[PDB]
Every structure is written in structure tokens, then in C-alpha cells.
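**Student:** Dropping the structure in here first, questions after.
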Amino acid sequence: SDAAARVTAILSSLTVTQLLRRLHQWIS
């Protein structure tokens, strides 16, 4: 099963983008 796993991977990358937004919010 790769289609369902790919859906989970897309969500994992989004979590990383959010962590980056919080880091930038603290710096600027």
C-alpha cells in the first residue's frame, strides 16, 4: 500500500513547514 502511505507523507511534510513558521515568528 503506497497511496495511503503517500497521503501520510504529505501530512508529515506539512508538520515540518509549520515548525519552520514558528521558528521564523520567534526570530521576526
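Quick note: numbers on chain A are straight from Swiss-Prot, i.e. 1938-1965, in order.
According to its header, the structure was obtained by solution NMR.
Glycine is treated like the rest: Cβ placed from N, Cα and C.
The annotation that Swiss-Prot gives for the naturally occurring variant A1940 to V reads: In strain: Isolate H77.
Each of these features: where is it, how hidden is it, and who are its neighbours?
**Tutor:** Sequence-distant contacts of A1940 (variant position), defined as residues of its own chain at least six apart whose C-beta falls under 8 angstroms from its C-beta, are absent. Under the DSSP three-state reduction, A1940 (variant position) is assigned to helix.
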